[PDB]
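Trainee: First the structure, which I've put down as structure tokens, then a few questions once you've had a look.
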Amino acid sequence: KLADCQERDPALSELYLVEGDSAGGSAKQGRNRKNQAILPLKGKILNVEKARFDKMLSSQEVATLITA
DNA sequence: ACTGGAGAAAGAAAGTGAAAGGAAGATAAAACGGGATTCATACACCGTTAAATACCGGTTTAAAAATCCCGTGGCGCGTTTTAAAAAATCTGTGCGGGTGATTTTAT
């Protein structure tokens, strides 16, 4: 789901987080593809304050964010 | 000749799809054990009598009970271990409005 940029210098790159695919589609068409990236999420995210470490690890959105 | 960037080769480390097999499950056929009938047949209850046994009086005697000395092991005390049961603390889950997403078929 990641739409990456073309710059290879991390000090000149940006990342945007959006709520879902409907917002991501609109964001990808108006961005500057040279040094901007878009990563869509899915709904409300897990509350890590009330959860456990294994429960956090078993999540999918958190894993995708960590990988990104 | 020399320098530094860039592309291509070559080599080594990590991820991968496929692998007997075995303990761990699961599912049927079989052997079992516990009720409803059906009587014939052996068992329960009632008069009669010869016989076997219980009981009394007095011995006795051999065996068991009572008594004394002693020397030990089997209970008793104090202090540790160790499972077992109980109290305390975590883990899921569903109720109803909200946010955002997935898949298979025909022509």
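Numbers in chain A track Swiss-Prot; the residues on display, in order, are 406-473.
The deposited model was determined using electron microscopy, 2.3 Å.
Every residue gets a Cβ built from N, Cα and C, even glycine.
Got these off Swiss-Prot a minute ago, pasting:
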type	residues	note
MUTAGEN	A:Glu424 to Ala or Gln	Strongly reduced DNA supercoiling and relaxation activity. Reduces ATP hydrolysis in response to DNA binding, but has only minor effect on the basal rate of ATP hydrolysis
MUTAGEN	A:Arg436 to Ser	Cannot be made, suggesting it is lethal. This is temperature-sensitive in S.typhimurium, but not lethal
VARIANT	A:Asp426 to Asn	In nal-24, nal-102, nal-103, nal-107, nal-108, nal-111, nal-114, en-2 and en-5 mutants; resistant to nalidixic acid and to enoxacin
VARIANT	A:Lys447 to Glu	In nal-31, nal-109, nal-115 and nal-120 mutants; resistant to nalidixic acid
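If you look at the structure here, what lies around each of the features I listed?
Mentor: A:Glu424 (mutagenesis position) is surrounded by 13 other CB atoms, counting those within 10 A of its CB over all protein chains shown.
The DSSP secondary structure for A:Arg436 (mutagenesis position) is coil.
A simple way to gauge crowding: the CB of A:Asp426 (variant position) has 12 other CB atoms within 10 angstroms, across all the protein chains here.
Close to A:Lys447 (variant position) in the fold, though at least 6 residues off in sequence, lie A:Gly425, A:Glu466, each with a CB less than 8 Å from its CB. Look at A:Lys447 (variant position): DSSP puts it in coil.
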Trainee: In whole Å, how far is A:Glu424 (mutagenesis position) from A:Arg436 (mutagenesis position) when you measure between their Cα atoms?
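Mentor: Just about 16 Å between their Cα atoms.
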Trainee: If you count Cβ atoms within 10 Å of the Cβ of A:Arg436 (mutagenesis position), leaving out that atom itself, what do you get?
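Mentor: So the number of other Cβ atoms within 10 Å of A:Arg436 (mutagenesis position) is 16.
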Trainee: Using DSSP, would you call A:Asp426 (variant position) helix, strand or coil?
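Mentor: The three-state answer is helix.
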